Each structure stands twice: as C-alpha cells, then as structure tokens.
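Have a look at the structure below, then the notes.
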Amino acid sequence: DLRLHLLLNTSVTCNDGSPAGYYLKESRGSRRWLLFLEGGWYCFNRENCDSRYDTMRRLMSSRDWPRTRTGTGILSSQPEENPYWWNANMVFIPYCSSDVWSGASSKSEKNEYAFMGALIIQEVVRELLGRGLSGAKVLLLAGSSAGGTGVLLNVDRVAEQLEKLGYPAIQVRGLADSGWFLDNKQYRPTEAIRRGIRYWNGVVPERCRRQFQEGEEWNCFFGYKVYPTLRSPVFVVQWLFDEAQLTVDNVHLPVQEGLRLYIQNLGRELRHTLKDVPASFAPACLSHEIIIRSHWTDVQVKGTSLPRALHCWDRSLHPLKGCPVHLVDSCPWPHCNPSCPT
Ligand SMILES: Cn1ncc(Cl)c1C(=O)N1CCCCC1
Ligand SMILES: *[C@@H]1O[C@H](CO)[C@@H](O)[C@H](O)[C@H]1NC(C)=O
C-alpha cells in the first residue's frame, strides 16, 4: 500500500485550494524512484470547471482522498505483476489541477480556481529529496493519458530543477503512456487547449516554446511536436487506435468504406510519427487500457512484452542482441495483433 502525504507547502493546491499531495511506498534497498502522474481529461473555463467540481470532485480537491492506495501494474511491488521495477520506490501523484499538468496559477480575488499542476510536480520532487530521493540513481517520471502528456511537458523541468538544487547525479527519464495525440482531421480540441492555456497560465517546455512562439504554445501539447525538443530520455507507449483519439475524432465503433479508410489512415499516421522515436511500444489495438492495470504484462509486439522492452531500455542507458526497444506494429487494423486486450 502507498501512503498519502499532503504537501507541507499548503499553498501548492488542487483546483479548490485544498492541499495537493502524493502517495508513497518506500523501498529502502533501492535507488530507483518511480513518480507516476494520474490522468483524467481537463477543464478550460468557469462553467466547464464548475460542472467537473460537481461530479468529478476528487479530480479537483483532496478533501475526500483516502489515506492509502494499492499499487498496481508498473506501481506494483510484486514481481509477478511487475517484472520491470517491482523493487523501486513508488510514488503516485493524484491529478487534481485539471490542466494537463501545465498550470502555474493560484486562486486569487480574480481566479475562482487554482491551476498548479506544474508546481505540484516540482513541490513533490522537492519534498521527496528529504525522504530519500537525494540518494537516487534514476528518477522515472511516468504517467497515463493526460498524465502521459504531462510527462512530455514536465520531464525536462524536473531535470533542470534537480540540477539547480545541486543533485547532478540523479538521471531523470520519462515514460509517456497514452499521451501521444494527433491534431488530425475529424471523421465527422486544439481550440479547447488554446483557451485552457490562457485560463491556466499554462507553461510548456522552453525549447518548444521558442520554436512556436507567443500564442502558439498549444502545439507543444502534441507529442510529435514537443518530443524532438526534449533532452531527457523518453519512452513512448501509444495504442495505434487509441480510444481517446477516436473519441475526439467523433468515431464510435458494420464499418463501411469511408470509415475503414479513416481508421487505416490514422494507424499509418501514428506509425509514421514514431519512426524516429527509438524507445517506443505501439500495438495495433483499439484500447484505452493503461500501464497501471494489473494485466499490463500480457500484450506483446513482435514477441516482446512492455516490461521486457522497458528493461531493454534500462540496459541501453547503461542495439542489444535479443533485447529490442523500438516495437511498433505494422499491421493495419485493430486487433490484427492477437495479444490486444480483450
Ligand atoms: C487530455 N487528454 N487526454 C486524452 C486526450 Cl485525447 C486528451 C486531449 O484531448 N488533449 C488535447 C489535445 C492533445 C493533448 C491533450
Ligand atoms: C510554497 O509554494 C509557493 C508556490 O510554489 C511558493 O511561492 C512559496 O515560496 C513556497 N513556500 C516555501 C516556504 O517554500
């Protein structure tokens, strides 16, 4: 079980001003630290955020959080469930800022809500240094869905933070699960993120911001545009036919010719964006399943599971015979890979 700690700096807050926090399970025989960002969409104006506060309040407030949580998938401490990193120090950071982990704005006389996701990550890191992270060899910042996009937006800032605080030996790496999206044509989002950024005082990686410049920061929320600007090593996990991508594309699965062509073109475009991503795992599945599910071990690409691919990635950061790290399906239709989640 992971144990809740509310941030000691209580001015770093969830949307409603309650303190943010993290769940921690220490493994004192390990110098590996896994910090996982929860997902859960976002909100981008007063009326939309008010609705979320009524029926998704745990994603906006710590007032009702439980004292403990169970680690599952890559956050499990059991070797059978987590062949990759079962002995690591485990951290789960709840998503309570509704800003895709980009915000740096407090409540005030003019702001009904606080959007502090980027500051929440930095404060968790800072408070963990006094609890053993100062002795780490590797800090893996991971996340799923909006948390996977959050990894892409924040991994280099964590690296910079540790360097400036005097910890140059900790190697910061990223694992982005189901956060790699395309700004493609719909079958029947960039506007909502554009408004969200202004509402949140959202911040993006500086090298990406310098490319796209003022007012165009929304580009940096798209993996294929922000990834080439990052310096930390980042492993990308993305279904070729991700259900959230298809939802924003207004696709809801007898498929006729126009829809068949649309779905096949989407898979090919996703494949193309991963061609120059050397550490990646992209199965040809229609899914919303994420890496904290207990059966995450079951899916294979070309005969290699994701826990194995991640272990090969570890070895590469010390090509390897029998230990691949670039695993992208080439078949063109959902479930043409037999190991897809049922
Ligand atoms: C937050 N999120 N989770 C799943 C999906 Cl899809 C989204 C999403 O729509 N966006 C806007 C465009 C790209 C990045 C964030
Ligand atoms: C608490 O966090 C806020 C926001 O990041 C910061 O302005 C303030 O200096 C912090 N306080 C302390 C004591 O570190």
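Chain A is numbered as in Swiss-Prot; the shown residues are, in order, 88-275, 287-351, 355-419, 428-451.
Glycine too: its Cβ is placed from the backbone N, Cα and C atoms.
Quoted from Swiss-Prot for the published mutagenesis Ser232 to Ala: Abolishes enzyme activity. Unable to mediate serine depalmitoleoylation of WNT proteins. DSSP gives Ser232 (mutagenesis position) a coil state; it is part of no helix or strand.
Feature annotation from Swiss-Prot assigns active site, charge relay system to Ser232 (among others); the stated evidence is experimental evidence. Around the Cβ of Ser232 (mutagenesis position), the number of neighbouring Cβ atoms within 10 Å comes to 21.
Under the heading active site, charge relay system, Swiss-Prot lists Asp340 (among others). Under the DSSP three-state reduction, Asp340 (active site, charge relay system) is assigned to strand. Around the Cβ of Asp340 (active site, charge relay system), a 10 Å sphere holds 24 further Cβ atoms from the protein chains shown.
DSSP classifies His389 (active site, charge relay system) as coil under the three-state reduction. A C-beta separation below 8 Å, combined with a sequence spacing of at least six in one chain, links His389 (active site, charge relay system) to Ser265, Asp340, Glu341, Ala342. Residues annotated as active site, charge relay system in Swiss-Prot, with experimental evidence given as evidence: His389 (among others).
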To the nearest Å, how long is the straight line joining the Cα atoms of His419 and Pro428 across 8 unmodelled residues?
12
Entries of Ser232, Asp340, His389 (recorded positions) sitting next to ligand 1, with Cβ under 6 Å as the cut-off:
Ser232
Distance between the Cα atoms of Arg275 and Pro287, in Å as an integer, please; the 11 residues between them are unmodelled.
14
